[PDB]
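S.K.: My questions all concern the structure below.
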Amino acid sequence: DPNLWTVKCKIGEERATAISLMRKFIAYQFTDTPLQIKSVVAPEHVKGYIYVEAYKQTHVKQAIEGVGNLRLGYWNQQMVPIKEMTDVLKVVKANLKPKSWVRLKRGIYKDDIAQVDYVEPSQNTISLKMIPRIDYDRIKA
Amino acid sequence: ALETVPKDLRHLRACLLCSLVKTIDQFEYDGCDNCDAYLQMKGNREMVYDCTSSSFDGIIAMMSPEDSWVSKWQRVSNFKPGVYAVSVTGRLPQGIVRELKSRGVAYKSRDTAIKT
Ligand SMILES: [Zn+2]
């Protein structure tokens, strides 16, 4: 079975790296220097490095040449045991369902629990249920 | 191919049968490639929102399903290369899942993630 290798990357750039690798593979698949990589895993929970699937280290080492994003993680290629080939894909509970409970960061109701009522298909705004905390304009000037 | 690769990161959805992740423009124009005759997705947006759901996490660069343990584990070996996911949360209504079994399409839950 193929092996899974690990490569460091910048913090906050994982989907961009994935799409760039996809574009590079698609553009250099019909040439004399194809890429032998099988796939790459970029879990959402992790942030700072990405995974890659290959047999040998030389494959990925020569497949990540020229890219300016993975330059940092180019002089070292760590190998993980075979037991870690299934925990990476695990996800602990996406996270968008009506009639659920969610919390807020901005606004005034910071660090408070609230409840979803309706979701707009436009993916621009979502309703929310919360009890008001204002003073009803009796204290403030 | 260049038609399955997502164009813009923003406004991206994913299917529930084969977990095909692409852009909304590609879904509206091209639609689901791995399952089109049995889904009838091209030529409309209501069906896109009815079946596909944006509640999904994880991205994998599938390129050789015939030879890949990830493909075997996810049961996506018989699909075309593309950008798939590992967990899509959702379930089709009780109006579209019925005909898949009648037409010989086994509806399986791709939400491999655990709950609590
Ligand atoms: Zn699908």
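The numbering of chain A matches Swiss-Prot: 176-268, 271-318, in order.
We read in the header that electron microscopy, 3.6 Å was used to get this structure.
Note that Cβ sites are derived from N, Cα and C of the backbone, with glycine treated the same way.
Record note (Swiss-Prot) on the mutagenesis of A:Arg246 to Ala: Reduces the affinity for Pol II elongation complex; when associated with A-247, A-249, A-250 and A-251. The mutagenesis experiment A:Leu247 to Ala is recorded by Swiss-Prot, whose note states: Reduces the affinity for Pol II elongation complex; when associated with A-246, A-249, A-250 and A-251. A:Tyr249 to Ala appears in Swiss-Prot as a mutagenesis experiment; the accompanying note says: Reduces the affinity for Pol II elongation complex; when associated with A-246, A-247, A-250 and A-251. Among the mutagenesis results in Swiss-Prot, A:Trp250 to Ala has the note: Reduces the affinity for Pol II elongation complex; when associated with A-246, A-247, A-249 and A-251. The residue drawn here is the original one. As a published mutagenesis entry, A:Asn251 to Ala appears in Swiss-Prot alongside the note: Reduces the affinity for Pol II elongation complex; when associated with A-246, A-247, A-249 and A-250. Taken from Swiss-Prot, the feature domain 'KOW 1' applies to A:273-306.
So that I understand the layout, could you describe where these features sit and how close they are to other parts?
M.R.: Under DSSP, A:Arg246 (mutagenesis position) is assigned to coil, being neither helix nor strand in the three-state scheme.
In sequence order, A:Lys183, A:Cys184, A:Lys185 are the residues of the chain that are 6 or more apart from A:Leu247 (mutagenesis position) and have a CB within less than 8 Å of its CB.
Counting every protein chain shown, the number of other Cβ atoms lying within 10 Å of the Cβ of A:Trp250 (mutagenesis position) is 8.
Within 10 Å of the C-beta atom of A:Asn251 (mutagenesis position) sit 9 other C-beta atoms, taking all shown protein chains into account. According to DSSP, A:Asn251 (mutagenesis position) is assigned to coil rather than to any helix or strand.
Secondary structure of the domain 'KOW 1' (A:273-306), assigned with DSSP and counted as helix (H, G, I), strand (E, B) and coil, comes to 0 helix, 9 strand, 25 coil.
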S.K.: Including all protein chains displayed, how many Cβ atoms other than that of A:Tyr249 (mutagenesis position) lie within 10 Å of its Cβ?
M.R.: 14
